[PDB]
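Chemist: Take this structure first; my questions come after.
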Amino acid sequence: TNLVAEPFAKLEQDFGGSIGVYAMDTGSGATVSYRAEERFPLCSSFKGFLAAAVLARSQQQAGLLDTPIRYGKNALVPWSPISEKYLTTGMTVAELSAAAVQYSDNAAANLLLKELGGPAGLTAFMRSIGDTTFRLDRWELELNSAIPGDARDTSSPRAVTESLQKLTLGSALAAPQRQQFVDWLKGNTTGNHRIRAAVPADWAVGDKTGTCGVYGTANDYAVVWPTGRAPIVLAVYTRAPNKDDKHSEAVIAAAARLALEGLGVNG
Ligand SMILES: *[B]([O])([O])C1=[C][C]=[C][C]=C1[C]([O])[C]C([O])=O
Ligand code: NA
């Protein structure tokens, strides 16, 4: 862990807040860790784990992913860019899952949360894979409040990375479902200025972002496949003390670069 120190403190000071980073080289097991056991708000980043929980359930329900879900206008939530285009038709569970992952679609996320038994149901799924840190407590949009000191709707960078590894590379999902989760993450559209900006174009990568809109709070987690070596799993979370502090995508990209440098991954 931190065999090579990196200037995360200067980065977060220039940002005006706190940055939390965990990065794991799945080959050697080496890690980079900075504020990695502090809690940070998940914001929309819970939607990746939501999609994984849906995939886990689909292992016992063979028709789940292709089930058509019809919803009313009252299910739309601000920032539902995919589900608003299918209000009059409905969408399948798999489509809602992909929209939640790849566009952070809020109506899709709340519909899938209901399917799983709400925030406690998603939390139970995370417990079932050995994550004792993650907690979801509220729905969209209330879960974005990012109040300083509030543990609701938070996890730690370390637990996020550990759970992401289990789900994308480990045995927490069966192999077809594992690859589907990876493929949804690879198709994300919201993360081009975050971890992806630190990842060379010739490497494969999937990610899920989160942006709370207050308290300088935003994040990204990713699996990255550098060519010729084992994949890297990493999480970068930010927060800041004042409600009107702005988040920064550049700070997240910069922290990801430092993490890769700390791991000796040439990028
Ligand atoms: B999510 O972070 O709770 C959310 C809520 C409303 C609008 C947008 C989002 C984000 O997912 C956007 C993002 O991922 O950057
Ligand atoms: Na802090």
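Following Swiss-Prot, chain A shows residues 26-292, kept in their order.
This deposition comes from X-ray crystallography, 1.1 Å.
Any Cβ shown, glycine's included, is placed from N, Cα and C.
So Swiss-Prot says this about it:
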- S69: active site, nucleophile (ACT_SITE)
- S69, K72, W104, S129, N131, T234, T236: beta-lactam binding site (BINDING)
- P103 to R: Increases catalytic efficiency about 40-fold with respect to ceftazidime and reduces catalytic efficiency about 10-fold with respect to nitrocefin; when associated with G-239 (MUTAGEN)
- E167: active site, proton acceptor (ACT_SITE)
- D178 to N: Reduces thermal stability of protein (MUTAGEN)
- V239 to G: Increases catalytic efficiency about 40-fold with respect to ceftazidime and reduces catalytic efficiency about 10-fold with respect to nitrocefin; when associated with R-103 (MUTAGEN)
Chemist: If we count other C-beta atoms within 10 Å, could you say which of the recorded positions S69, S129, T236 has the fewest?
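Modeler: Each of the recorded positions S69, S129, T236 was scored by Cβ atoms within 10 Å; lowest is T236.
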Chemist: Please report how many Å separate the Cα atom of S69 (active site, nucleophile) from that of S129 (beta-lactam binding site), as a whole number.
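Modeler: For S69 (active site, nucleophile) versus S129 (beta-lactam binding site), the Cα atoms are 6 Å apart.
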Chemist: Can you check what DSSP calls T234 (beta-lactam binding site), collapsed to helix, strand or coil?
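Modeler: Going by the DSSP assignment, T234 (beta-lactam binding site) falls within a strand, counted as strand.
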Chemist: Looking only at Cβ atoms, how many others are within 10 Å of the one on the residue listed as 'active site, proton acceptor'?
Modeler: 10
Chemist: Which one is it, among the recorded positions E167, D178, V239, that lies nearest to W104 (beta-lactam binding site) by Cα separation?
Modeler: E167
Chemist: So which recorded positions out of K72, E167, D178, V239 are up against ligand 1, CB under 6 A?
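Modeler: Cβ < 6 Å from ligand 1: none of the recorded positions.
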